[PDB]
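Asker: Just dropping this structure here.
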Amino acid sequence: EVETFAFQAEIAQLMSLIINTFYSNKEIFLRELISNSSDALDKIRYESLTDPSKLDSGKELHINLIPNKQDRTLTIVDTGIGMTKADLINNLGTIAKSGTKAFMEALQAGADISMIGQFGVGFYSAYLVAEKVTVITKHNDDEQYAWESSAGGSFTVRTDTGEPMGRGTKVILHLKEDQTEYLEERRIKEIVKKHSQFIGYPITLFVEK
Ligand SMILES: NC(=O)c1ccc(F)c(Cl)c1
């Protein structure tokens, strides 16, 4: 049972512009997704301060980076607050319509593309490097769901029958054929050190056989 949704026009426009604009500084996608994971971890930590049972679904607060050269995927896993089905449909818990408008207005006023995260829509920078993005998420108040989009104006949501995650979000980047540098250990390490060196949660870069 798969549900197919249209992106709001403004979000489809932002994704088309991310996909089609010439812009060499693609590595910022990883900073943006790690920052999103850190924000989601902050949220579940705050909730746990007054309700410890919020961590019954998992006490560890961390971020894992999992490259897979056979699948040509880079997966960013966090154990943050996760998203409900309603969150996924509502632009993955973002105010993407007004954020896109502000990002657009800022670019006309002299902001840089790398500033996308200041406008709450840093997630969509994934499409700088990914032809398809799958988001697996589990929120304490809902079931496990899979969101997926190859852009082109639509996304899908289905119940996820795969590996239970407990709580958190898994962003699976199906990389473009010419973007496989982001599967190399030394390249990922360089980007994390350059852009994410002060994130307040452990970031573990997995290695491969
Ligand atoms: N207008 C642009 O060239 C532009 C604006 C925002 C973006 F995220 C990108 Cl990649 C390009």
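Following Swiss-Prot, chain A shows residues 16-224, kept in their order.
Looking at the header, which is where the method is noted, we find X-ray crystallography, 1.6 Å.
Just so you know, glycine gets a Cβ as well, placed from its N, Cα and C.
Here Swiss-Prot describes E47 to A as a published mutagenesis experiment; the accompanying note says: Strong ATP-binding. Strong interaction with HSF1, HIF1A, ERBB2, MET, KEAP1 and RHOBTB2. No effect on interaction with TSC1. Record note (Swiss-Prot), mutagenesis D93 to A: Impaired ATP-binding. Strong interaction with HIF1A, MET, KEAP1 and RHOBTB2. Loss of interaction with HSF1 and ERBB2. Los of interaction with TSC1. The unchanged residue is displayed. Listed in Swiss-Prot is the mutagenesis experiment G97 to D, annotated as follows: Abolishes ATPase activity.
For each feature listed, report its degree of burial, its nearest neighbours and the pertinent distances within the displayed model.
Answerer: The Cβ of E47 (mutagenesis position) has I131, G132, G137, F138, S140, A141 as same-chain neighbours under 8 Å, each 6 or more residues away in sequence.
For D93 (mutagenesis position), the count of additional Cβ atoms within 10 Å of its Cβ stands at 28 [all protein chains shown]. Under DSSP, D93 (mutagenesis position) is assigned to a strand (E or B) in the three-state scheme.
Taking Cβ-Cβ distances under 8 Å and a sequence gap of 6 or more within the same chain, the neighbours of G97 (mutagenesis position) are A55, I59, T152, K153, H154, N155, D157, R182, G183, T184.
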Asker: Among the mutagenesis positions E47, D93, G97, which have a Cβ atom lying under 6 Å from any atom of ligand 1?
Answerer: none
